[PDB]
Amino acid sequence: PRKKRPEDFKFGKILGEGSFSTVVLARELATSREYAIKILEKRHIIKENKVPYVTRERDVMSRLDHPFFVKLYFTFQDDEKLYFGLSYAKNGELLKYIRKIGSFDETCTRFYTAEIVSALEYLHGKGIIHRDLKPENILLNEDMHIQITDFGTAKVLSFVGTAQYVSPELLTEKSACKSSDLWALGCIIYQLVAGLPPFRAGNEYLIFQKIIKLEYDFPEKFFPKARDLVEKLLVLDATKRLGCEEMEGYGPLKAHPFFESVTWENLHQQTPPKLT
Ligand SMILES: NC(=O)Nc1ccc2c(c1)=C(Cc1cc(-c3cccc(C(=O)NCCN4CCCCC4)c3)c[nH]1)C(=O)N=2
């Protein structure tokens, strides 16, 4: 199949903006298909020494083949810019829904947590670490299943993700591991239930302080089984987090009582609970 060009598309609104890319909604003229096209400027990438990150994004996404991940359909470039044609996840960032309805009830929390767990099991099965898992990086497609994105900063078995989801080892030994993503999962579950992430403060230095001290509390309402799970994930020692290899992997994690009524095998086939 011939390489696509910018002229093959009618570009529309901006879906996302970051430091090194802009995601634009585009309609392909030949098919009327909609893609989220991520556009990177070559000069800026080179000037900021990000070529390894752009290269890794492309390489990681081509290896992923699972419904809970944004897919890479095509790439091309012109003189100034790289273009990656990605899945258009019509309902946007999970963060928007958390802000919109405040907290998730237990059924919605359990369902979307289970999807994120299944996605991490697949990702870690590929020897890949995300390193920046967070609600902004978890999209919702038209059917309200998740699609995780943003892989330029992944590590395939230097970088620190968004402060409130950074794991202790990142701040202490400067190392990242699969377990680092499980710390982020713990933060996300907490945020889904509480409406806010567990470690928050007026600036990044203070957030970091609280993290290494494990300084946070549960709200009185917090679903008790969800609380038990979070306490097994937000563990300073990375080798003792439920789900990590030293704890015998995803079996014990998926067996946790919070997920008692989850059918793990066909989640993306299931109708998600309505979000209120
Ligand atoms: N860093 C990255 O790789 N970022 C990416 C990658 C791929 C990608 C990407 C970002 C996408 C972003 C995106 C953003 C949005 C979006 C942006 C702004 C508003 C909305 C929107 O109104 N959605 C309706 C659903 N609810 C309605 C109620 C309020 C919350 C949102 C969606 C839709 N899709 C996307 O669809 N595909």
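We number chain A the way Swiss-Prot does; in order, the residues shown are 74-230, 241-359.
Determination method: X-ray crystallography, 2.1 Å.
Cβ from N, Cα, C; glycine included.
In the three-state DSSP reading, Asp205 (active site, proton acceptor) counts as coil. According to Swiss-Prot, the feature active site, proton acceptor maps to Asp205.
Other Cβ atoms within 10 Å of the Cβ of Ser92 (ATP binding site), summed over all protein chains shown, number 7. Per Swiss-Prot, the feature ATP binding site maps to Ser92, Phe93, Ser94, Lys111, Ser160, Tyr161, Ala162, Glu166, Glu209, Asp223.
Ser241 (mutagenesis position) counts 9 other C-beta atoms within 10 Å of its own C-beta, drawing on all protein chains shown. According to Swiss-Prot, the mutagenesis experiment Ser241 to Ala carries the annotation: No activation.
While the structure shown retains the original residue, Swiss-Prot records the mutagenesis experiment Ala277 to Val with this note: 3-fold increase in kinase activity. Note on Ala277 (mutagenesis position): other Cβ atoms within 10 Å of its Cβ, all shown chains, come to 21.
What Swiss-Prot says about the mutagenesis result for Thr354 to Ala is this: Abolishes phosphorylation by MELK. The number of other Cβ atoms within 10 Å of the Cβ belonging to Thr354 (mutagenesis position), over all protein chains shown, comes to 9.
Only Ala162, of the recorded positions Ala162, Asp205, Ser241, place a Cβ under 6 Å from an atom of ligand 1. DSSP gives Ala277 (mutagenesis position) a helix state. For the ATP site listed in the record, the two most distant Cα atoms among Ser92, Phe93, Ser94, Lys111, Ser160, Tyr161, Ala162, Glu166, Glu209, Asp223 lie 21 Å apart.
Across the structure, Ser160 (ATP binding site) and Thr354 (mutagenesis position) are spaced 20 Å apart at their Cα atoms.
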